[PDB]
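Asks: Below is a structure I'd like to ask you about.
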Amino acid sequence: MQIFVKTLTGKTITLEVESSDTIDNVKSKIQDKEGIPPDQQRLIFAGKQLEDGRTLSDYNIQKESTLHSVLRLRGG
């Protein structure tokens, strides 16, 4: 399938995805390609947070959709 994510440094990548693959697997193909730490990266669709454990099918996202990857942190 196909999804595009912009990164925090202003670089977006083109990825190949499939309704059956788990979101963790795709977050890792990208970690190898551009290096975004998966536990420190959050993929979102229309104000909802994506869980590495559900497949992209359950989140009705169709071909060519754009997701926002965001960072999480506290420190205290």
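We read in the header that solution NMR was used to get this structure.
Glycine is treated like the rest: Cβ placed from N, Cα and C.
What Swiss-Prot shows for this protein is this:
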type: MUTAGEN; residues: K29 to R; note: Deficiency in ubiquitin-protein conjugate formation
type: MUTAGEN; residues: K48 to R; note: Deficiency in ubiquitin-protein conjugate formation
type: MUTAGEN; residues: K63 to R; note: Deficiency in ubiquitin-protein conjugate formation. Loss of DNA repair function
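Relative to the rest of the structure, where do these features sit?
Replies: Secondary structure at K29 (mutagenesis position), as computed by DSSP, is helix.
On its own chain, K48 (mutagenesis position) has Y59 as residues at least 6 apart in sequence with a Cβ closer than 8 Å to its own Cβ. In the three-state DSSP classification, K48 (mutagenesis position) falls within a strand.
Taking Cβ-Cβ distances under 8 Å and a sequence gap of 6 or more within the same chain, the neighbours of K63 (mutagenesis position) are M1, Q2.
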Asks: Tally every other Cβ atom lying within 10 Å of the Cβ atom of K29 (mutagenesis position).
Replies: 13
